[PDB]
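Taking it in order: structure first as structure tokens, then the write-up.
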2 protein chains.
Amino acid sequence: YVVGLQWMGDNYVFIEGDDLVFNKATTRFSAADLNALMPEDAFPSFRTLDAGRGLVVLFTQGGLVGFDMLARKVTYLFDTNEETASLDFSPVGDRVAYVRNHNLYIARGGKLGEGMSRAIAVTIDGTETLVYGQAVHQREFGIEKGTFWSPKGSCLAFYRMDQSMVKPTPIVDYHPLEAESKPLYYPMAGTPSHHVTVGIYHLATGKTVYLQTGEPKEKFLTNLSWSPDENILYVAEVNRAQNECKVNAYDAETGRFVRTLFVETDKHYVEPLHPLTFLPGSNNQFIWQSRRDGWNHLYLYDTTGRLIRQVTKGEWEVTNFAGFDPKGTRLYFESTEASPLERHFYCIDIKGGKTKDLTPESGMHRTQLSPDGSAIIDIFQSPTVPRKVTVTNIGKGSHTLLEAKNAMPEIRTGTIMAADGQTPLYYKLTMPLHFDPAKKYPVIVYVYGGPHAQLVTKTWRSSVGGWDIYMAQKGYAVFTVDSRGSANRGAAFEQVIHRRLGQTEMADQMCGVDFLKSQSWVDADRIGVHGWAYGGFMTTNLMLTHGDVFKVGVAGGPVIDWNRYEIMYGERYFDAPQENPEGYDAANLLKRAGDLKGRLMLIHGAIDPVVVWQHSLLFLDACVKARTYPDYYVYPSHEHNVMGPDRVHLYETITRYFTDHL
Amino acid sequence: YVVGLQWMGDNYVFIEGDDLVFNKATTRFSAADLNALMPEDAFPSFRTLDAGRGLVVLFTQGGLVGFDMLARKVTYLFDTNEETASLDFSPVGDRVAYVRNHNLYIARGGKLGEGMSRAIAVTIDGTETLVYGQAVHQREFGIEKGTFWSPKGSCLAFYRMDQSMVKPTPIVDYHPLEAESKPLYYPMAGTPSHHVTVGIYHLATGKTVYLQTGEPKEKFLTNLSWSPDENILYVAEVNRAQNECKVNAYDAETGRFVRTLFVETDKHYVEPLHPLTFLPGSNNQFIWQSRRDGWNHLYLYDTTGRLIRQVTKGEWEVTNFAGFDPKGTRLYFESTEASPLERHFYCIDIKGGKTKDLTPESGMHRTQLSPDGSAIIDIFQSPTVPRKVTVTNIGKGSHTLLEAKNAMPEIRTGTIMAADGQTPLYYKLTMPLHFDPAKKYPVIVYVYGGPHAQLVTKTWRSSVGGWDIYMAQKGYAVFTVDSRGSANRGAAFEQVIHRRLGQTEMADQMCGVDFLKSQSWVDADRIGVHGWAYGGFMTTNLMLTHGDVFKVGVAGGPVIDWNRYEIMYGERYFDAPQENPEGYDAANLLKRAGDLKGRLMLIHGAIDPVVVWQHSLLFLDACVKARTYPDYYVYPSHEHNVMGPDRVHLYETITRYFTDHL
């Protein structure tokens, strides 16, 4: 990454230590010039709010400074009471919503000099048991926050989560003299889910209204989408069985149910991940993403509920919807049409038809469509190309903004059949530094395998934070393969795992082993395995299932008993435990601890809210009574992943463990 | 141990599967004959209540059966509501006191056939924050329970512990679907102690009275001792500085303070461990144990507070007071007068003078003085003798009841100077199985080192649960040495550690190393260390202090930061942390985690209430940030020590760790 590249109206900006170089399709702006315009070394970090209007917000000791870049003027001063995590600025740019001590507030931006005004408390009965304005449903179904402003800043929609009926998991903080425990309302598979409702605060009247979403109370309220009109608030409702998704229209004034536009079901599960996105200047048509036909595509609906058409279609998937052209006759997006291993920015006619790849060079393309929808910033990188920024006037020439190119582990890539004998799996093989084919090196299988992830793509070097490359330097070869269940290969490719977590995944992973055994340089007796989270589940499951093949493994934050995983994610792929005993039992690693004959180290972050510590601890417990002997390590200060400098320590631990036992 | 040997009036009993063979100085009693006398394979286990009268209690599915052995008659039936842990039977043998759901109750024994009567609730406002009738002050100062009956069963004294001012430590139970947390009111060094008061329930009137023990509320109320008279209730009060012990007399009728018999102080700390024990048929004289002159001896006091004399005296210590002769002219006891490495049962004149060793054979003598104070059962064992039961009519011959004698690790014993160049330390050395002096074996130092313990004594084989012998079989030599601070060597020998925990102990332990380096067969580069609890503290401290000497270690339930150890024990030897910063800082292993260069494994029982889990977890945390790499293992179901079959697993883990890294 090189100094935050992005759009500012019709200018594409990027920093330069002390400078913020604005350019087009050219003029600087120093941290100094900026300070000159402030009230009270390099260029300060900031969050862009309105790329188009160039409005941004600067974080500074005491309040936030709204600042306009295209007009170099300080917009407003906001006082959030030192709360930044939940900051959600009104689209009008003059107000910001945030959560503080369980409640939702709206601080009004104060003009420079004109004085500040007391923030407004939208709610006042918030609690650790009653959460307001924050992510809900375990951050599934695209939910990343809990506040939603109406297009015109007239209303502020927000979640209200009653989790008082959820038996909590303790999260211990071991730093105080005496350790302190805070409860974590983590709803486990099969247990009563939390109860969510959507409230709507009207800035004008200060009046609040909750959508009459009805019963059952556990209904999953996802993807809130306001109407450009602000009269309707759309909600993508999903049932507990997660096999039905009703998109409903709600009266934002009264909260009354208006009607169901459309419903979509699926044999295994439906999983809405994006809001409705209306066409520019339209209040009757909107684009909706669906994976209904086995591939995520863009559909053009009409607020009546009538499907006008499926804009994109094919055995590939849209991996990001960037938007439209000013008129709204073309849709821009990122997809795997070129290859499951690549990402290209496209552009298709709103009427459908052929798509035009705008970033055809083989590799990974991460593109940013400009505001005026004309130009395009493109950051590319392939196995051969480290990076290559390319601002482009859609139509004109493609002025390159930056190009680069660089003993190291040889990385090989190939394909192999999955355990079904027909499905093509992709793998990346990191050869040991100073590889000598005369030799017989030890190999470690790095594995995730779970849904929503794809590890093998045409990128630059590693795609696992460089752990593979680290290990390769210590003499071990690392191998990864996106087994069935992995992402971006279509619904059929993924859903095969339904109700049978771990089964096909391992069957496919063993095909990755056969491949490795086919290499002369592969020492079939020194095969290891490593993984985190879902990869932890796999690493352990593999060692207990194929104790003869894998000698050593290290499993971080491993899911051991899926009955203890969250309702939302867990139930989608496994279904409730009461309705699928055999599936759950086959994956309950606690039941097969006695099969641990090799050397395995579980690693966990004590205050982990994703995969509760209990998982790895209970495994150890099962081992004590089954008389098996795993190893262990705990990071008391970390949650799910060890981030920051501590990661040097994590890598050192994981690595040394293999150099010690593999 | 061979079928519970003990006294029953003038008979010495011991079981025999289905039989209970009574004998003298002879007749059986079958489990069958017994069942014939019950209301509703071998001989049932039982708790003796009155050895003299032969009264016992049998635990049987539904209630407890009081039974008389010397008269083969069922005394009473007790209904405790399935509560056994706290059972404390009235000396009258017809009533039992017990705690159930925070409250104290007294169930009356019901005669066979005559019907049962509803138990009486002495208290009713008990809580997890207000504990009634249980051990207090962290089970220090001899406190093992919280109920004390008056000699005639007229009154029931009991502790009332208000711990609401103690910040609790969580104890997580990871077995339920979602882990559950119960608070543990573990008062850490320097924090507010709990508030204890002694209540007295009068069976006759049902009236209750609390001793007016006054202020400060943190006063340690220890060693409650009733007067044979039942009018006075004696209490050994200890201050927070633990340098003063006032023995006070209290009116059992009103609870009013009567007077202070005597006070005893000490430069470092005073530590009362036994109640007052009046002379038979006397209400004015009682024996009191003190270590006031640097050695635990028996003192003869007068209820006025006047010291009549010091019955026993010498540079040895009384290790157990068995009692007197019917008349009360001789005291019987166990001591180290023969040698700190042995235990002999003695007998001295109440007037003082020479002591007569009644069990002179060199070794460990565990004796039981008969009720009529004439005979004596003696279980002996030495390095050469496995066991040797010996019933003896004090004066007559010594009829032996059982004698026994048996490739194995050669155990050597010797002495070495402590780091002060003058004090004699004793060690036990377990040689590796199949020792060959031509060789150079690796050695592991097993260490406790803390106060109140003595590992090196003239016993049979190991004296560490056989772990030394286990390791010796896998090629490693194990060495232990009772360093200064260890028990039974006098106050001066122990107190040297005061305010400087870990310092002299290690200095002495390194003298044990020099000794080992003096052996040709000792491979000076393969020296390890193992310890539990205080031994964990030592093991870690040694590896961080002498990283060059110790290559590998395993520390179970280790105290790492003494600021997190209980007030009672901790403050006695270290004094408060606020008054001894340097002492505490020098022992705060968290401060020196960066010095861990060798391989160390901490082991802990998750629900450990002695050494809170936090200790080892924080150490790991300190290591992550100091960039050092220890190993780890947790037993989620265990407390301080892994007992039962699981101990096979513990031993296997500890051992394999050394065979892997040492």
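Chain A is numbered as in Swiss-Prot; the shown residues are, in order, 53-77, 84-98, 106-471, 477-732.
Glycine too: its Cβ is placed from the backbone N, Cα and C atoms.
Of all Cβ atoms in the shown protein chains, 23 besides its own fall within 10 Å of the Cβ of A:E636 (mutagenesis position). A:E636 to A appears in Swiss-Prot as a published mutagenesis result, with the remark: Reduced activity.
Using a 10 Å Cβ-Cβ cutoff, A:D678 (active site, charge relay system) registers 23 neighbours. Secondary structure at A:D678 (active site, charge relay system), as computed by DSSP, is coil. Residues annotated as active site, charge relay system in Swiss-Prot: A:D678 (among others).
All chains included, 16 other C-beta atoms sit within 10 angstroms of the C-beta of A:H710 (active site, charge relay system). Residues annotated as active site, charge relay system in Swiss-Prot: A:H710 (among others).
Note that 7 residues are not built between A:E98 and A:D106; their Cα atoms stand 16 Å apart. With 5 residues not built between them, A:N471 and A:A477 place their Cα atoms 11 angstrom from each other. Spacing of A:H710 (active site, charge relay system) relative to A:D678 (active site, charge relay system) is 5 Å (Cα to Cα, whole number). Between A:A77 and A:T84, the deposited model skips 6 residues, and the Cα atoms of these two flanking residues are 9 Å apart. The DSSP secondary structure for A:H710 (active site, charge relay system) is coil.
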